[PDB]
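Participant: First the structure, then my questions, so here it is.
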Amino acid sequence: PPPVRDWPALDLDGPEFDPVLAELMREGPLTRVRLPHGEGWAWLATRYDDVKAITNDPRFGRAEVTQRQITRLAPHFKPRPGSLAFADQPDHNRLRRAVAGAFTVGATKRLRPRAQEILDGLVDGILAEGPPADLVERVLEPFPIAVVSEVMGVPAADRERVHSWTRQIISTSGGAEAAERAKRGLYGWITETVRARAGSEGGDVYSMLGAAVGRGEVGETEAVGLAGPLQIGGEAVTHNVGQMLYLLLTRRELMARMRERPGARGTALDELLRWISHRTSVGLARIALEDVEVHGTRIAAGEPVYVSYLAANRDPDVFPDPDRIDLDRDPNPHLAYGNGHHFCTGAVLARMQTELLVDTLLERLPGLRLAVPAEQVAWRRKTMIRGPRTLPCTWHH
Amino acid sequence: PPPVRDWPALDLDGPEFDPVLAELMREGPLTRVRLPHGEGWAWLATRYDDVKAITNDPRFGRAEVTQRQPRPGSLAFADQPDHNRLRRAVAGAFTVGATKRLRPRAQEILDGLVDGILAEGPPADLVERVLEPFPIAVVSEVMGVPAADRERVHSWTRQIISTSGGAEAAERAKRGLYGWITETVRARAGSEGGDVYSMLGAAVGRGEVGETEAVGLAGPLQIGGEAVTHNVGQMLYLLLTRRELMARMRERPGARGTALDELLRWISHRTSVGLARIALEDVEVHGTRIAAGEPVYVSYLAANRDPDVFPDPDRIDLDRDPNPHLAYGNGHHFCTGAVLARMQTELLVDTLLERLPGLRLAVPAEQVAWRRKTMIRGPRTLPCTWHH
Ligand code: HEM
Ligand code: HEM
């Protein structure tokens, strides 16, 4: 076989695709890579089809991954009971069942209005204070959160604790014991919550869950593990949209389109979604459960495999001229939200927040543009999700 | 396990001490309170000595609170040696020598304000006409605001948002004033003078503090005035409703220092405790293990009512022997304007008691409302009248 490759945790200063990934891509359909932490190496599927296929083969377990030392990108690794991330059917299915209702298309169409109201207040502020403002800390961050806390079902008196605790995201890292108590707060509060809310209607996520624990269908010890991620999830929109904006704000050709013909931002937003390198490397792996012949290659049982949707999204077979941003692509079946029964639970809710951000920010912030040079925007370092550290923008006042 | 006590805001309508705190003080030297906005609980020392120690013991930082739940260059959130470097920079325009010096100008500015009310006539609100405008002016002299930048700096600095009004608007005044300060520091970068601004820029021009920190070091100061505007506002209040006080005052001038001290120790200047301190190395207090990383508060107020130190703590004596109150903090985090506010206070009390012969409240005591939802306590207005 081909020699194992080292895939360091490099910090690109920009939206730049990962070069080493680019390399592994042209090295063959499958490659062996060694990540920063954890022992051994791991398989890597770069081709669209193999990826979609690998992510949909029942023969790949994700639970076993909680018990091994798979070569990983993160320093620490502590999976928690209830987490969908390591859920395996029938488990997974049982769990998502308890919260899925809140993220449905019908569930999100009903929120748009209340989420628009939210965003509007936020815009009301920067508009009123004046142009020199950081869209990242004034809109893009407190917004996905608030909207999610709405779906989650955080009360109105709790509306300020929860937000204030959702500082696990931070600018970068508040500190080792910093976001520690914070994550220890939200999670505590959540148990407290779920414990009450037992036996109660309301599509409210904490209600459904807490009622499910009532019926023991997802009983505690799984609660703060299932809702945990869903609560903190807004974080992704805060960085992905931060990037959509960054490209729009540094590539006049894109902003032109985005503006010269709104109500057409639909495919454009899909293009950005596909093209953007959302995370810094590869996420959680999947363990091969019984010797699979992935793209003419005997992957033995017990062996771990990863998938790079990022690279998958660049497959020339599927996306002609993959590296060019187009904004006007055909059906463009990208995979930013994942695939298989581990597809993004918030994809639909995320899109809605994305469609509000771009539309609303481009609308109320007339002639929106960077307030500093492009070289002035810094990027998050050493973290799963890639993104601008801030965004100083200005607008006609 | 001292069940965490709950210490809500304070919708107090008067100069009344805070009863919740009155209660908290009885539980014991150490207690566990929970303040409104915020997540979690914190400790609280109420006895004099403990507070005059927690505040004076290295093992409790201030900058840590900055990485928890401030702007680069805030004396408030400062540890050592950064507190000096920073304080030293501007500490000379606030010395007893710098103040005794300023006194005449301050006395003049005040007289100016007084001339105005005297002319117009008896029904007047000392607050919006004297007590409030005065400190800004006097502090701006200290800060060294160029005579042309009066109507503007004074304008902005009025982002105290009286009771409320423009919370997203006060952000503009805060961005322009702070902007303005940054410029004043860029220039004067090679200056000299008491003028805090020039004197800062001077050190800035020598990187003894570097820019950035500039706008945050003088940020508070510039605004600092209001504290005097409300503390005296209270002093007067107690004089205009508590006669025995006003009597001691009028029939024994020359001896108003003690009285001004007693007033300082009694008045509950704020609605609650200020910033907290973090136990840097996990210390203990009175057989109580304070875990490192845990927050702790101290009430100078409660500290000023300590029976051990101030016998008959709640009584307003006006003649108290030494009375080592703690109205200006303790430890390096001791008030930088303490001396500047003392002179202003004395000029206010003294001038007003002479220029406004037989000063009297023009309305009933219950007609004087108080500030709500704000850190510092005080009258919203003070309708007074005098011999015309
Ligand atoms: C548009 C921004 C977002 C992107 C690009 C994104 C992307 C992804 C990806 C790639 C995965 C993993 C798929 C796999 O394992 O193969 C995932 C999982 C997940 N995402 Fe997102 N996500 C976004 C927003 C959100 C939001 C807003 C939430 C909820 C507040 C959310 C909740 C989740 C959850 C709960 C999972 C775990 C699903 C499972 O394993 O069953 N995501 N997301
Ligand atoms: C007589 C009215 C005033 C009272 C009762 C007062 C009281 C206090 C108190 C109790 C503290 C606590 C310090 C701490 O523990 O962190 C403090 C700090 C401070 N005060 Fe005042 N103050 C007054 C007027 C002023 C004025 C007019 C200024 C500006 C010229 C000012 C500037 C400051 C500053 C800069 C600090 C922070 C000191 C540090 O942390 O090193 N104060 N004040």
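Here, residue 1 is simply the first one shown, and the rest follow in order.
Determined via X-ray crystallography, 2.9 Å.
Just so it is clear, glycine is given a Cβ too, placed from its N, Cα and C backbone atoms.
A mutagenesis experiment is reported in Swiss-Prot for this position, A:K78 to I (Swiss-Prot position 90), and the note states: Normal activity. Reduced affinity for flaviolin. Marked as flaviolin 1 binding site by Swiss-Prot: A:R80, A:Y187. Residues or ranges marked as flaviolin 2 binding site in Swiss-Prot: A:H278, A:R279. Sequence annotations record features per position, and here Swiss-Prot assigns heme binding site to A:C344.
Show me how these features fit into the structure around them.
Facilitator: Reduced to three states, the DSSP call for A:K78 (mutagenesis position) is coil. Using a 10 Å Cβ-Cβ cutoff, A:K78 (mutagenesis position) registers 6 neighbours.
The local packing around A:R80 (flaviolin 1 binding site), expressed as other Cβ atoms within 10 Å of its Cβ over all shown chains, amounts to 16.
Counting Cβ atoms from all protein chains shown, A:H278 (flaviolin 2 binding site) has 20 others lying within 10 Å of its own Cβ.
Sequence-distant contacts (6 or more apart, same chain, Cβ under 8 Å) of A:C344 (heme binding site) comprise A:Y337, A:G338, A:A350.
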Participant: Considering only the recorded positions A:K78, A:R80, A:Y187, which residue has the minimal Cα-Cα separation from A:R279 (flaviolin 2 binding site)?
Facilitator: A:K78
Participant: Anything from the binding-site residues A:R80, A:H278, A:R279, A:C344 with its Cβ under 6 A from ligand 1? List those in sequence order.
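Facilitator: Checking each Cβ against ligand 1, the ones under 6 Å are A:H278, A:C344.
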Participant: At the level of the C-alpha atoms, what whole-angstrom distance separates A:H278 (flaviolin 2 binding site) and A:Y187 (flaviolin 1 binding site)?
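Facilitator: Per the Cα atoms, A:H278 (flaviolin 2 binding site) and A:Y187 (flaviolin 1 binding site) stand 26 Å apart.
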